[PDB]
Protein chains: 2
Amino acid sequence: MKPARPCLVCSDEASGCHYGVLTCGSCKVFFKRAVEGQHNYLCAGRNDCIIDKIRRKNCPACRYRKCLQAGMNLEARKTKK
Amino acid sequence: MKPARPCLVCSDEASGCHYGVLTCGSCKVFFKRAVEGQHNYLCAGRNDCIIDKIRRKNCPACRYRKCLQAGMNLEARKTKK
DNA sequence: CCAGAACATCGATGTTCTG
DNA sequence: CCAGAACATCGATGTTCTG
Ligand SMILES: [Zn+2]
Ligand SMILES: [Zn+2]
Ligand SMILES: [Zn+2]
Ligand SMILES: [Zn+2]
């Protein structure tokens, strides 16, 4: 099969560095679209949801927060090292 | 009293006794679809998310439970007028 | 190699309509 | 008045190309 190198904010099979963190494709555009305005979402739980290839589309509030945490930031490759 | 505006499972405008319970189109529909379809409903938290006009898309696993909880039955007494 | 656009594709959901 | 059915929407997530 494939081995594995899991994305820093779900756990899917990562694609490359995205806006600064090893994330998959989805985390890639999810974060971009979230950041580019209006990320007002409410959590249905107590601000700590679990994540993964499925549960990830359950709560954008938490996913966006997990992006932020991983380090994902808009002008990543501008500075890299 | 008892008719009463608020959806018993997501407090939006209810439309009438749907499947047992005063409820809305969405939930109405959601219940049937829930009970006779294939799905991967899993909750990201610890199965007690708030269902609400918005969040109710977050945890269908939780909604469906709220459904079951509130009485909604498929093969049930069709009434309310 | 990563950014960001086009498409195209589904499953989930929602509303209006019609028996 | 309600079940169900027929639309019609939303939103994720491919894939595939640029620069
Ligand atoms: Zn991811
Ligand atoms: Zn959450
Ligand atoms: Zn409802
Ligand atoms: Zn839940």
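The chain as shown is numbered from 1 upward.
Quick check of the header: X-ray crystallography, 2.9 Å.
Cβ atoms here come from the backbone N, Cα and C positions, even for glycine.
Feature annotations, reproduced from Swiss-Prot:
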- B:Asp48 to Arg (Swiss-Prot position 481): Disrupts dimerization and decreases transcription transactivation (MUTAGEN)
- B:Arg55 to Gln (Swiss-Prot position 488): Loss of chromatin specific function and reduces chromatin remodeling. Abolishes interaction with SMARD1 (MUTAGEN)
- B:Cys67 to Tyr (Swiss-Prot position 500): Abolishes interaction with POU2F2 (MUTAGEN)
- B:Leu68 to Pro (Swiss-Prot position 501): Abrogates DNA-binding and transcription transactivation. Abolishes interaction with POU2F1 and POU2F2 (MUTAGEN)
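Neighbours of B:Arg55 (mutagenesis position), defined as other CB atoms within 10 A of its CB across all chains, total 20. Applying an under-8 Å Cβ distance to chain A, the mutagenesis positions B:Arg55, B:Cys67, B:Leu68 reduce to B:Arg55. B:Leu68 (mutagenesis position) sits 18 Å from B:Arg55 (mutagenesis position), counting Cα to Cα. In the three-state DSSP scheme, B:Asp48 (mutagenesis position) falls into the coil class. In the structure as shown, the Cβ atom of B:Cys67 (mutagenesis position) sits within 10 Å of 27 other Cβ atoms. The separation of B:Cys67 (mutagenesis position) from B:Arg55 (mutagenesis position), Cα to Cα, is 15 Å. B:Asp48 (mutagenesis position) and B:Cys67 (mutagenesis position) have their C-alpha atoms 13 Å apart, to the nearest angstrom.
Counting Cβ atoms from all protein chains shown, B:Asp48 (mutagenesis position) has 13 others lying within 10 Å of its own Cβ.
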